[PDB]
2 protein chains.
Amino acid sequence: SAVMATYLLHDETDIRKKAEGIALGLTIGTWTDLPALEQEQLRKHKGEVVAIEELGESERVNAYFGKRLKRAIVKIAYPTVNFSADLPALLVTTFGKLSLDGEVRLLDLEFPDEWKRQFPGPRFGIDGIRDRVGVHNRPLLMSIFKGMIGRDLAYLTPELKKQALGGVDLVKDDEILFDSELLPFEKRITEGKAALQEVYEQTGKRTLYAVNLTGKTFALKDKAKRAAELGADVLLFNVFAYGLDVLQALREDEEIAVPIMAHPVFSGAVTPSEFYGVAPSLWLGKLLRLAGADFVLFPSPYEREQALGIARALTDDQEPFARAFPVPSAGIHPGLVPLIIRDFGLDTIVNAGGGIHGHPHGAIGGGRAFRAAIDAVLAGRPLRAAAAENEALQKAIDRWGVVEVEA
Amino acid sequence: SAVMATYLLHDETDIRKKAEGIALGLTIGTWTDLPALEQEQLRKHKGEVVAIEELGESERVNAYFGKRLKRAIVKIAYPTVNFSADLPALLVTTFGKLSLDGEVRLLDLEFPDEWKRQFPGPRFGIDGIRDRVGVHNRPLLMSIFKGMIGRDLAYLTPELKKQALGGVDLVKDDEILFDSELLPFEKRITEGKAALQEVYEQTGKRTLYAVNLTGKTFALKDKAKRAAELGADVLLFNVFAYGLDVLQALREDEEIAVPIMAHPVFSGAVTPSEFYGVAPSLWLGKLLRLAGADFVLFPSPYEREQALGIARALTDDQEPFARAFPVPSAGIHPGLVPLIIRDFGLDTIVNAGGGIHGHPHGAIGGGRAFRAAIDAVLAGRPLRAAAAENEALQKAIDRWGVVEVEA
């Protein structure tokens, strides 16, 4: 029937008026002066203002724009008969011209179920990922392969093993690691798999490798299919540099079918502003899940309510899709595990680059500390307590501190 | 050698410090404590701060953020050896993590020639388009097919002919016109072509039809190839909802090879902010031309210097690519032709929807007024002068007014 879009509007003129204009202008154009007979025939395509909520003016905003700006949250319904069932049409219909209209920020989108049922959602999602790694009662632990730019395969392997030996469940490439002569995509996958197979054989633990899927759009699917045939575990994808629709295409391709980890890189071109853009809960949360991302990384709150909103959209039980793994990233260290579990729960992933490699004992000590921190929180005991009987965790807390959260 | 990126930074802490951190952090990561021998080997991948320009604090900004923010324009060089030669890599490398870093806005990008020579640029560009329409000494005139949502083929044809008969050089679909049962893509192309062939046979002038290319990314090329085989004139593409790289893929496909018109729809999610995002001259100008757009529509200045900057990037003679047609859009009416020619020159396109259909005499009178306005400016005479001897132009000025510009 209709997709309901929610916006934040900052404007001098009458709000209800602009809202009405939007609902009409972005759909059938004119209405008042059309013959009754013709209105009956176009009724089905007519947009309608669903609701308005004045929020009152803000002295801070007013002072900034040098004028008085009324603020409001306007919800508008756009009949689905007006556009095709794909993300590009959705974005253009709900925020195409509107994004050029001044101070209008897209806050959220609501889809009728039959429409929504036309999108894939995650392929594996949280449960699917937990089954493949065989870890069901604790958040997962992931490290970022730091300092690989300019390095070659021979450097990759020992570095990859070192992180696995620290007890991490996953190791992901750096977001800015692109295909090169030094380290080709297929060889990174193949040798990475062999290196982790060795660590598996040595300790009995299997660590998954999330490899960066880059290059030109129309080369992606063949590259992914190939990765799948070579045994890749997870495909890291910089979705925001290619368009949401590409993520959904990779998702729906039965010849790939490997978990997809979505990186937030470049999403900041769209979300930070207070008056423009699209809210992160929608841009990184709702849409990425709907498109097919199994894991979604986003900036850690260590804005807080913002990060919770994204996780909320990623894991909301109400959606007809599997849940996606929320992964707060940036600055994560063992001392934050208590807050991470408090804020995001068990179905989250502890992701760290500097927190692993930057540990005084190296990557292995880095992983040890994280694993110790996670067990402590789960055991309900203070990290400083467990730290006394665990060297690695102790060094972590001395280096980065800790924020305890009572069991 | 290296792509030079220019940013606008708003920050409390020392500017030169953050800049240095960026140049280093976004490339090799660490440097100071690496063995000399290892530095020699990684030198080639090391980013460098190329220049800084303090701009002094702004009381308005400070008052808004509630703190003192130093402002500066920082230029940074990222060795091309660090990434692959494609737009996604470029965006992620130069504004991937940085877009999440707070108040950092991407202003411009400069590419070494050998690197730049790896991108297509427009296929036809201004000269190519002017030869296909056979009009070399006046700006072109284009109308937008308004009110087609909910309408069918039988309504399309007479409506299309009416605009052509007004003397316009091109008619483009509405940006939010998607494929449907009422009017399929291939039939819109086929019947549109037959309608304009009829007008050609009656007037001796062939008007071009710019049809909206929509749908899912991996269905685009087949759809475009097909349009080309059916005789489509121009393909309208909402590039910003699919990723720059998709535009370049359509561009480089020898089985399509028809002119591509880029719409600015949704680009506003990225450009309006003063502290974040990407500057329009780069987002709609430099990159769209480099990617392959023959025409680029952007919001008309009727911000001014901003619009000039985009046109400037689109037509800059220094680039190794053909020039792209700058097309200021929104609110255009005959009374603005004098300013449009003054600001953008002859190699521009007068684009109007409401200025055509909203004319008291209808679409034909709408096209007539525009054609009269354009000739007047070229004859060096005041529109009010010509209006006296031209009914349609007279009605235009009475309805929307005019801003004269002395010859």
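Quick note: numbers on chain A are straight from Swiss-Prot, i.e. 2-303, 309-413, in order.
According to its header, this structure was worked out by X-ray crystallography, 2.5 Å.
Just so it is clear, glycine is given a Cβ too, placed from its N, Cα and C backbone atoms.
Close to A:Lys98 (mutagenesis position) in the fold, though at least 6 residues off in sequence, lie A:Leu27, each with a CB less than 8 Å from its CB. Sequence annotations record features per position, and here Swiss-Prot assigns active site, proton acceptor to A:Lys98.
In the three-state DSSP scheme, A:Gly337 (substrate binding site) falls into the coil class. Cβ contacts within 10 Å of A:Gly337 (substrate binding site), excluding its own Cβ and spanning all protein chains shown: 14. Summarising the annotation, Swiss-Prot assigns substrate binding site to A:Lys147, A:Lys173, A:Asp174, A:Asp175, A:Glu176, A:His264, A:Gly337, A:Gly359, A:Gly360.
Remark: A:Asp175 (Mg(2+) binding site) has A:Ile145, A:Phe146, A:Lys147, A:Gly148, A:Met149, A:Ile150, A:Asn213, A:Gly359 as non-local neighbours, by Cβ distance under 8 Å and separation of at least 6 in sequence. Taken residue by residue with DSSP, A:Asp175 (Mg(2+) binding site) is part of neither helix nor strand, so it is coil. Swiss-Prot lists A:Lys173, A:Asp175, A:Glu176 with the feature Mg(2+) binding site.
Quoted from Swiss-Prot, the note on mutagenesis experiment A:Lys98 to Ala is: Loss of enolase activity.
When secondary structure is read from DSSP and collapsed to three states, A:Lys147 (mutagenesis position) falls in the coil class. For the published mutagenesis A:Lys147 to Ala, Swiss-Prot gives the following note: Same activity as the wild-type.
Long-range Cβ neighbours of A:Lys173 (mutagenesis position) (same chain, at least 6 residues apart, Cβ-Cβ under 8 Å): A:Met143, A:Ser144, A:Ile145, A:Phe146, A:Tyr210, A:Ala211, A:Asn213, A:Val235, A:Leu237, A:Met262, A:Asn357. Among the mutagenesis results in Swiss-Prot, A:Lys173 to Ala has the note: Same activity as the wild-type. The residue drawn here is the original one.
Long-range Cβ neighbours of A:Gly360 (substrate binding site) (same chain, at least 6 residues apart, Cβ-Cβ under 8 Å): A:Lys147, A:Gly337, A:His339. Using a Cβ-Cβ cut-off of under 8 Å to chain B, the recorded positions A:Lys98, A:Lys147, A:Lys173, A:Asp174, A:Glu176, A:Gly337 reduce to A:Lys98, A:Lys147, A:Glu176.
The Cα of A:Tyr303 and the Cα of A:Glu309, which border 5 unmodelled residues, are 8 Å apart. When other Cβ atoms within 10 Å of the Cβ of A:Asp174 (substrate binding site) are tallied across all protein chains shown, the result is 24. The number of other CB atoms found within 10 A of the CB of A:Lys147 (mutagenesis position), across every protein chain shown, is 18.
For the recorded site, A:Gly360 (substrate binding site), the DSSP three-state label reads helix.
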